[PDB]
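Enquirer: The structure follows.
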Amino acid sequence: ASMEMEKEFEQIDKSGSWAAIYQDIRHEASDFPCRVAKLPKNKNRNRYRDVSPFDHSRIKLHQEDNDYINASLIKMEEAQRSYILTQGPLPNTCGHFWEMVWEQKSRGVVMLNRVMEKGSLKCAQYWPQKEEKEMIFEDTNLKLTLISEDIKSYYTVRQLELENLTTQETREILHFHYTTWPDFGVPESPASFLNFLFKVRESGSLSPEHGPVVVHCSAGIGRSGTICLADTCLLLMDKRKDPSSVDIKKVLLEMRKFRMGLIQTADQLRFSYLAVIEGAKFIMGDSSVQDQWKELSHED
Ligand SMILES: O=C(O)C(=O)Nc1sc2c(c1C(=O)O)CCNC2
Ligand SMILES: [Cl-]
Ligand SMILES: [Cl-]
Ligand SMILES: [Cl-]
Ligand SMILES: [Cl-]
Ligand SMILES: [Cl-]
């Protein structure tokens with residue numbers, strides 16, 4: 001037996017047409033204004049000139065001075081799950097980043113990049129690496145402490161304590177850090193990707209009782225778009241219990257109403273199909289594949 005996304009996958013593969021399929025998505029994608037992102041006062045808040053949040057879906061900081069951060073709310077109405085996608089913070093926007101986490105009530109942060117990739121600094125060191133060296137973001141009045149970390153062969157999970165120094169309220173934030181996913185590239189296998197995504201799911205960080213999970217890579221679109229497409233597609237299949245109801249290209253186009261550029265290469269699209277097709281086994285009632293993925297991912 002075969003799902004309809006697998007029959008599509010095979011026809012695209014057979015005809016060698018991933019590039020054309022992906023370029024049609026780029027051509028049909030939404031174009032909305034980003035006038036706030038382009039104001040001169042925000043030039044040093046954007047990592048890449050060509051990656052900006054749309055005005056209509058940008059996250060606003062609760063700050064009277066300047067409410068801008070390069071971040072978008074991806075609000076998936078049919079799936080009933082939301083995500084905040086943002087760029088890797090810059091040295092002058094790490095306070096803004098944790099202000100956003102606080103104000104939006106997020107429980108988890110998912111980081112898909114390393115700080116240094118391809119010889120360049122793709123992300124600021126925005127969390128503490130040592131328990132005894134906490135960080136204070138003076139501009140936004142927040143304190144951030146590393147509580148513990150669990151290092152696996154290709155990803156790390158950290159427990160952070162984020163404190164609002166004005167109120168002295170504290171919250172536990174979980175940090176899921178994928179350390180082997182190359183920029184402009186794909187994960188090593190569906191299994192290791194799904195093992196990581198299910199670790200995020202299992203944590204409870206995507207619960208609708210929390211604010212949206214924050215997801216980022218360097219730009220907040222290529223790797224970030226890939227994990228969110230796979231997750232949303234799996235959740236739609238789950239609500240429905242119906243793999244055939246899921247149109248992956250249509251879901252990606254819907255996500256691109258909320259942030260530009262989600263999924264940056266044809267191979268990341270192709271990989272998204274592979275991940276959804278494999279994850280469908282778990283959704284449709286074979287929970288043992290989850291142990292298979294963990295074994296295939298060699299976490300230890
Ligand atoms: O980090 C990602 O997965 C991602 O989308 N990165 C992106 S998207 C993007 C760039 C990058 C980059 O990292 O250099 C460079 C400028 N053009 C768009
Ligand atoms: Cl301005
Ligand atoms: Cl890193
Ligand atoms: Cl490097
Ligand atoms: Cl940086
Ligand atoms: Cl694009």
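All positions are counted from 1 along the displayed chain.
Looks like X-ray crystallography, 1.8 Å, at least that's what the header says.
Placement of Cβ uses the backbone N, Cα and C atoms for every residue, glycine included.
So Swiss-Prot lists these for the protein:
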- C217: active site, phosphocysteine intermediate (ACT_SITE)
- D183, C217, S218, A219, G220, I221, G222, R223, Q264: substrate binding site (BINDING)
- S52 to A or D (Swiss-Prot position 50): No phosphorylation (MUTAGEN)
- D183 to A (Swiss-Prot position 181): Substrate-trapping mutant (MUTAGEN)
- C217 to S (Swiss-Prot position 215): Catalytically inactive mutant; abolishes sulfhydration (MUTAGEN)
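Where in this structure would I find these features, and how exposed are they?
Expert: Taking a C-beta cut-off of under 8 Å and a sequence gap of six or more, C217 (mutagenesis position) has these contacts in its own chain: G88, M111, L112, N113, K122, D183, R223, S224.
The Cβ of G222 (substrate binding site) lies under 8 Å from the Cβ of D183, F184, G261, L262, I263, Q264, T265, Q268, each of these being in the same chain and 6 or more residues away along the sequence. Under the three-state DSSP scheme, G222 (substrate binding site) falls in the helix class.
According to DSSP, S52 (mutagenesis position) is assigned to coil rather than to any helix or strand.
Counted within 10 Å of its Cβ, the other Cβ atoms near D183 (mutagenesis position) come to 17, all protein chains included.
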Enquirer: Same chain, not part of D183, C217, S218, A219, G220, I221, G222, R223, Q264: whose C-beta falls within 8 angstroms of the C-beta centre of the substrate site? Give them in sequence order.
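Expert: My list of surrounding residues reads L112, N113, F184, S224, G225.
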Enquirer: Using DSSP and three states only, what is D183 (mutagenesis position)?
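Expert: It is coil.
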Enquirer: Once the chains shown are all counted, how many other Cβ atoms turn up within 10 Å of the Cβ of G220 (substrate binding site)?
Expert: 28
Enquirer: On the Cα atoms of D183, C217, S218, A219, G220, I221, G222, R223, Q264, which are listed as binding substrate, what is the maximum pairwise distance in Å?
Expert: 12
Enquirer: Taking only the Cα atoms, work out how far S218 (substrate binding site) lies from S52 (mutagenesis position), in Å, as a whole number.
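Expert: Between the Cα atoms of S218 (substrate binding site) and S52 (mutagenesis position), the distance comes to 13 Å.
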Enquirer: Using Cβ-Cβ distances, find the residues under 8 Å from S52 (mutagenesis position) that belong to the same chain and are at least 6 apart in sequence, listing them in sequence order.
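Expert: Set apart from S52 (mutagenesis position) by at least 6 residues yet with Cβ under 8 Å, we have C34, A37, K38, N46, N70, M260.
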Enquirer: If you count other Cβ atoms within 10 Å of each one's Cβ, which of the binding-site residues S218, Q264 has the most?
Expert: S218
